[PDB]
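**Q** Take a look at the following structure, please.
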Amino acid sequence: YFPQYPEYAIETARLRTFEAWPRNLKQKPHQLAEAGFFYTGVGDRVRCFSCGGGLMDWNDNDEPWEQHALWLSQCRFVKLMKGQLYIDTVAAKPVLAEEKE
Amino acid sequence: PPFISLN
Ligand SMILES: [Zn+2]
């Protein structure tokens, strides 16, 4: 274990970063920050605290924990909070890719 | 430092 932004081991401190965060977006600062993010200050760009994985362009349906497992599959942060099983089912859907054919 | 878009 070795955080990418050790000053964030505290979510409360990640909460503090979402002010310029367009409140209009479906993704609330409580969720994002909780999912290990923090707003970088521009647009809707938030980074992870324990893998520093960057994520922009968010849609009404995009869920923080969710997206944080789909593109940043290797985060020691997500893999420790929500577990591997959670990360699996996130990826294993695609259950739709074998239905489309 | 790039951004790994979600959508
Ligand atoms: Zn991460």
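Chain B is numbered as in Swiss-Prot; shown residues: 116-122, in order.
Every residue, even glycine, has its Cβ placed from backbone N, Cα and C.
Annotation of the mutagenesis experiment B:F118 to E in Swiss-Prot: Disrupts interaction with Diap1.
So that I understand the layout, could you describe where these features sit and how close they are to other parts?
**A** Non-local neighbourhood of B:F118 (mutagenesis position): empty, since no residue in the same chain at least six residues away has a C-beta under 8 Å from its C-beta. DSSP assigns B:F118 (mutagenesis position) to coil in the three-state reduction, placing it in neither a helix nor a strand.
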